[PDB]
Amino acid sequence: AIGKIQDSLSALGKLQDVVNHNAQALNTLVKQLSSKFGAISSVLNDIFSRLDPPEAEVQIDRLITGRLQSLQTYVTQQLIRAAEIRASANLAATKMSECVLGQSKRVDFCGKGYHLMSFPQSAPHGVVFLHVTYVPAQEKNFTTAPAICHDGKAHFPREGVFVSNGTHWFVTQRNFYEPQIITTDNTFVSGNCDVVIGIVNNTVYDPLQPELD
Amino acid sequence: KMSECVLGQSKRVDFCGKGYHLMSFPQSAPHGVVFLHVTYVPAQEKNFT
Amino acid sequence: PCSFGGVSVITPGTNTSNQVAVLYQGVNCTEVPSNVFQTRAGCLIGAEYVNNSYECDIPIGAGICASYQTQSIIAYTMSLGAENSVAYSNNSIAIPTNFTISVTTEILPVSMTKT
Amino acid sequence: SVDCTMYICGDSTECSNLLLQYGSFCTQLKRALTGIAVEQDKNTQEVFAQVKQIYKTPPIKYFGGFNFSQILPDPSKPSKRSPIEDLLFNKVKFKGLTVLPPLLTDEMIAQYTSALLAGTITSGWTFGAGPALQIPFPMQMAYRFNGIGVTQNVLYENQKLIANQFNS
Ligand SMILES: *[C@@H]1O[C@H](CO)[C@@H](O[C@@H]2O[C@H](CO)[C@@H](O)[C@H](O)[C@H]2NC(C)=O)[C@H](O)[C@H]1NC(C)=O
Ligand SMILES: *[C@@H]1O[C@H](CO)[C@@H](O[C@@H]2O[C@H](CO)[C@@H](O)[C@H](O)[C@H]2NC(C)=O)[C@H](O)[C@H]1NC(C)=O
Ligand SMILES: *[C@@H]1O[C@H](CO)[C@@H](O[C@@H]2O[C@H](CO)[C@@H](O)[C@H](O)[C@H]2NC(C)=O)[C@H](O)[C@H]1NC(C)=O
Ligand SMILES: *[C@@H]1O[C@H](CO)[C@@H](O[C@@H]2O[C@H](CO)[C@@H](O)[C@H](O)[C@H]2NC(C)=O)[C@H](O)[C@H]1NC(C)=O
Ligand SMILES: *[C@@H]1O[C@H](CO)[C@@H](O[C@@H]2O[C@H](CO)[C@@H](O)[C@H](O)[C@H]2NC(C)=O)[C@H](O)[C@H]1NC(C)=O
Ligand SMILES: *[C@@H]1O[C@H](CO)[C@@H](O[C@@H]2O[C@H](CO)[C@@H](O)[C@H](O)[C@H]2NC(C)=O)[C@H](O)[C@H]1NC(C)=O
Ligand SMILES: *[C@@H]1O[C@H](CO)[C@@H](O[C@@H]2O[C@H](CO)[C@@H](O)[C@H](O)[C@H]2NC(C)=O)[C@H](O)[C@H]1NC(C)=O
Ligand SMILES: *[C@@H]1O[C@H](CO)[C@@H](O)[C@H](O)[C@H]1NC(C)=O
Ligand SMILES: *[C@@H]1O[C@H](CO)[C@@H](O)[C@H](O)[C@H]1NC(C)=O
Ligand SMILES: *[C@@H]1O[C@H](CO)[C@@H](O)[C@H](O)[C@H]1NC(C)=O
Ligand SMILES: *[C@@H]1O[C@H](CO)[C@@H](O)[C@H](O)[C@H]1NC(C)=O
């Protein structure tokens, strides 16, 4: 199952998007220098070469305002985008603690299925989590009952569910089919068989008497 | 909340309603989601030694 | 106002095909200037509308997708998923007798370039 | 979305040519608004599309005494909402300024929420870790009491009380 992971790789679009977004802001920031913003030219030396100071101060001030606005746009977006990568780094740090340094009961926080363990891998500007999960398979249907009556008393399972294979009843654990005989060491007693809806008759075996013959 | 309150039972305090979490049911809203949280709340305490 | 709206081009990628269809958003197909289909979302040109429903391939919008399956390009209503009834009864249970171990990936960004 | 040309100039050729002296400001404006418009459909898929199958409840809507008819779809209403969802939905081209429709319609969200409801009533929490496994509801509630520190006999001897309290 771990071997199949390489086949699925040989995905990381979330990591390429971070690179793309910054490359696009740097390519745009440079391109915005070739704009006249309504001035006679876009080059602060050419203005002087063909114009007197009284009027050149106005033309250069227009270009300065335009390019200063470019920097304000750039920095504002970097702050808004840095908050998003920071929120992602907080999620990755939280999973590093809760998925890798321990076992989590949080649903879907550490993969799909029942969390067993996770292994980290380093990626460029990111982290990859290999989530190992427990998935049940191949179910069968059974008849069940909440309790069993014996000697006029209600017996409830300590852990597990009562199942019937068609002719006999057993106790099983809830996550894997593994039947055992219903005994007095497997169950506990509480109340009488007059309050439980759906209680059924069966035999609960006491180990004491067949030891005493 | 959808995964941890509706598709399971949470032990996180106050995360899935006030009280001991039993279950949740989703409802749709025009631009959001409404959760119905079902909790267990004890009542009528007595004194003991 | 004299009807206006954006124009978008739907393309499978030049490494798949060079065919394209165009949706004129909330434009009637009589006021735009083969396969012409009028939908409540605008005028769809270049795809045929079918009554079947498939898994989404090329997403157009408002529940409609296109695919290269049955080749030109088609417009169809998306399927939502498989359907399944749980065999519920008042005294029946289902318990697994076997299991598998699965591995899945999750990817998270942690940093940008410092400029 | 906003068309920058119709906002700034508004069908004027003298202004439209002047926009060429400012560079690629409209390119930034379209990408900034489009990049956050795509996320809005992703936001709704991640909340509701958390189930692979579209689950249905049995016609015999009756679960150990619990009445769920106010949260399940009611086959006699606009589209297909529960009686409670009807309260939730009933209580709540200028010059370029365009509003785009969502990808998922309200009918499609209702169908995701009704499938989640059917799964948790008939299958508990098993459909989120594999195949949906049926178990009777009274027994689901007993497991859920065990998970908070209450023994299961406390539910089974008081089943009628808990169903009455839930329904009210
Ligand atoms: C249910 O399981 C039981 C136990 O396996 C089956 O009953 C027989 O039980 C006796 C002991 O009391 C064994 O010696 C037999 O070998 C069992 N037979 C079989 C076929 O396993 C019973 O048959 C099972 N019921 C059904 C409907 O399959
Ligand atoms: C589960 O439901 C079925 C009906 O779907 C119940 O079967 C009925 O049982 C009563 C007695 O309680 C009989 O008089 C009816 O004739 C049965 N109906 C059918 C169609 O056979 C069954 O009792 C229920 N189980 C529990 C534990 O309540
Ligand atoms: C389970 O076993 C008990 C004990 O044998 C049954 O209780 C008897 O019920 C019959 C009527 O069906 C009465 O005439 C007897 O007086 C009861 N016996 C006692 C000791 O109270 C009970 O009916 C059985 N349950 C089923 C479903 O057969
Ligand atoms: C348990 O006993 C204590 C006393 O040991 C009770 O305390 C009373 O509290 C009320 C206010 O709630 C005061 O007005 C009384 O003066 C207290 N009584 C005494 C004797 O100090 C407390 O109420 C008892 N708890 C329960 C649940 O009955
Ligand atoms: C549980 O599942 C595994 C397969 O995932 C079963 O193991 C296979 O059993 C067959 C014979 O039935 C062998 O030919 C294969 O070589 C086994 N596979 C492996 C990887 O060992 C296993 O037997 C199943 N358990 C039950 C009780 O059916
Ligand atoms: C579950 O509750 C609903 C109401 O939310 C019950 O429906 C009402 O039933 C009474 C009696 O037939 C009618 O007078 C009302 O008009 C019904 N309300 C609606 C909105 O139709 C329903 O009967 C309950 N189910 C059970 C099994 O008790
Ligand atoms: C536990 O508390 C509930 C109330 O929260 C009690 O149930 C109520 O009892 C009164 C008096 O008999 C009735 O008039 C009400 O109709 C009951 N309410 C409901 C919703 O059924 C219950 O009796 C208490 N349990 C114990 C053992 O005292
Ligand atoms: C269990 O029985 C139901 C019908 O009551 C059926 O639909 C389902 O497929 C069965 N499960 C298995 C594993 O056979
Ligand atoms: C893209 O083209 C290459 C060949 O240049 C081919 O190997 C690859 O499969 C193509 N990708 C798609 C998605 O068709
Ligand atoms: C387009 O106009 C025709 C009449 O010329 C009309 O029949 C049709 O319904 C219109 N389409 C839309 C989508 O309004
Ligand atoms: C699709 O079905 C409708 C009836 O529901 C029918 O009127 C329409 O002509 C069908 N479309 C095609 C392309 O056959």
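Using the numbering of Swiss-Prot, the residues shown for chain C are 589-621, 640-676, 690-734, in order.
If you're wondering, the header gives electron microscopy, 3.3 Å.
Note: Cβ is positioned from N, Cα and C throughout, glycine not excepted.
The annotation that Swiss-Prot gives for the mutagenesis experiment C:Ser673 to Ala reads: No effect on O-glycosylation by host GALNT1. DSSP assigns C:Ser673 (mutagenesis position) to a strand segment in the three-state reduction.
One mutagenesis experiment named in Swiss-Prot is C:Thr676 to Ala, and its note says Partial loss of O-glycosylation by host GALNT1. A simple way to gauge crowding: the CB of C:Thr676 (mutagenesis position) has 11 other CB atoms within 10 angstroms, across all the protein chains here.
In this structure, C:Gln613 (variant position) is part of a beta strand by DSSP. Counting every protein chain shown, the number of other Cβ atoms lying within 10 Å of the Cβ of C:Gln613 (variant position) is 16. Quoting Swiss-Prot on the natural variant C:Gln613 to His: In strain: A23.1.
Natural variation at this site is recorded by Swiss-Prot as C:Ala653 to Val, annotated: In strain: 19B/501Y. Sequence-distant neighbours of C:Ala653 (variant position) (same chain, 6+ residues apart, CB-CB distance under 8 A): C:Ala609, C:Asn641, C:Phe643, C:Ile666, C:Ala672, C:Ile692, C:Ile693, C:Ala694.
Under the heading of natural variants, Swiss-Prot lists C:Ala701 to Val and annotates it as follows: In strain: Beta/B.1.351, Iota/B.1.526. C:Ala701 (variant position) falls outside any helix or strand according to DSSP and counts as coil.
Swiss-Prot lists C:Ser704 to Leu among its natural variants, and the accompanying note reads: In strain: Omicron/BA.2.12.1. On its own chain, C:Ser704 (variant position) has no residue at least 6 apart in sequence with a Cβ closer than 8 Å to its own Cβ.
In this structure, C:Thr716 (variant position) is part of a beta strand by DSSP. When Cβ atoms from all protein chains are considered, those within 10 Å of C:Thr716 (variant position) total 12, not counting its own. Among the natural variants that Swiss-Prot reports, C:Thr716 to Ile is described with the note: In strain: Alpha/B.1.1.7.
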Of C:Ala653, C:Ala701, C:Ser704, C:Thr716, listed here as variant positions, which sit with their C-beta under 8 angstroms from a C-beta of chain D?
C:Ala701, C:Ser704
Less than 8 Å, Cβ to Cβ, versus chain A; work out which of the recorded positions C:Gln613, C:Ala653, C:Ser673, C:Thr676, C:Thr716 satisfy that and list them by sequence.
C:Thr716
Cβ neighbours of C:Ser673 (mutagenesis position) where a neighbour is any other Cβ within 10 Å:
18
Top Cα neighbour of C:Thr676 (mutagenesis position) in the set of variant positions C:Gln613, C:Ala701, C:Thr716:
C:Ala701
What whole-number Å value do you get for the CA-CA distance of C:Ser673 (mutagenesis position) and C:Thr716 (variant position)?
41
From the Cα of C:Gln613 (variant position) across to the Cα of C:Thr716 (variant position), what is the distance in angstrom?
54
